[PDB]
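Below you'll find the structure, written out as structure tokens, and then a few comments.
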Amino acid sequence: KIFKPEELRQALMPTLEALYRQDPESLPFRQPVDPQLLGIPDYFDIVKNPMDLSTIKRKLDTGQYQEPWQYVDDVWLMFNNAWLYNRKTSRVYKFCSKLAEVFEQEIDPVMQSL
Ligand SMILES: COc1ccc(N2C(=O)CCC[C@H]2c2nc3cc(-c4c(C)noc4C)ccc3n2[C@@H]2CCN(S(C)(=O)=O)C2)cc1Cl
């Protein structure tokens, strides 16, 4: 099945909207991690392929995803990076987990019906 970008946007955008609707949980994920601003010079030692909601949104908006799995991969990349870098005791890690739960719940029926 070849998907039109507009069909992908239509189908997938609500799952991204669900992530943004999580407040305050999505707030650390809405822009790329800035290690200079945050004083964390080892961030890019640990995280080689950064990802965040703004990047995912731009890619969906501009039709960069050919297939739904590619979107799903970038969402999980974002989550995996945050789980890798941050300690499980941290607020950011727990918020990562909350967003991943919401994502799993929302993406499931969407993938089925694609
Ligand atoms: C709304 O939730 C938060 C709001 C602020 C915090 N923060 C603190 O509690 C301590 C001060 C720094 C701040 C904060 N920590 C961030 C961590 C990340 C991040 C992620 C994701 N993956 O690895 C790292 C590292 C990202 C942002 C963090 N911030 C603030 C939240 C919003 N900003 S910003 C100004 O760059 O857009 C920085 C953390 C959380 Cl979970």
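We number chain A the way Swiss-Prot does; in order, the residues shown are 1083-1196.
The deposited model was determined using X-ray crystallography, 1.6 Å.
Cβ atoms here come from the backbone N, Cα and C positions, even for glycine.
Features as listed in Swiss-Prot:
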type: DOMAIN; residues: 1085-1192; note: domain 'Bromo'
type: MUTAGEN; residues: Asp1116 to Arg; note: Impairs binding to acetylated histones
type: MUTAGEN; residues: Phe1126 to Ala; note: Impairs binding to acetylated histones
type: MUTAGEN; residues: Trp1165 to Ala; note: Abolishes interaction with ASF1A
type: MUTAGEN; residues: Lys1170 to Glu; note: Impairs binding to acetylated histones
Close to ligand 1, in the sense of Cβ under 6 Å, among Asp1116, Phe1126, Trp1165, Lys1170 as mutagenesis positions, are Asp1116
Secondary structure composition of the domain 'Bromo' (1085-1192) [DSSP: H/G/I, E/B, coil]: 74 helix, 0 strand, 34 coil
Same-chain residues at least 6 apart in sequence whose Cβ lies under 8 Å from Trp1165 (mutagenesis position): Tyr1175, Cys1178, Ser1179
Between the Cα atoms of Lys1170 (mutagenesis position) and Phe1126 (mutagenesis position), find the distance and write it as a whole number of Å. 19
Nonlocal residues around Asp1116 (mutagenesis position), in sequence order (Cβ under 8 Å, 6 or more apart): none
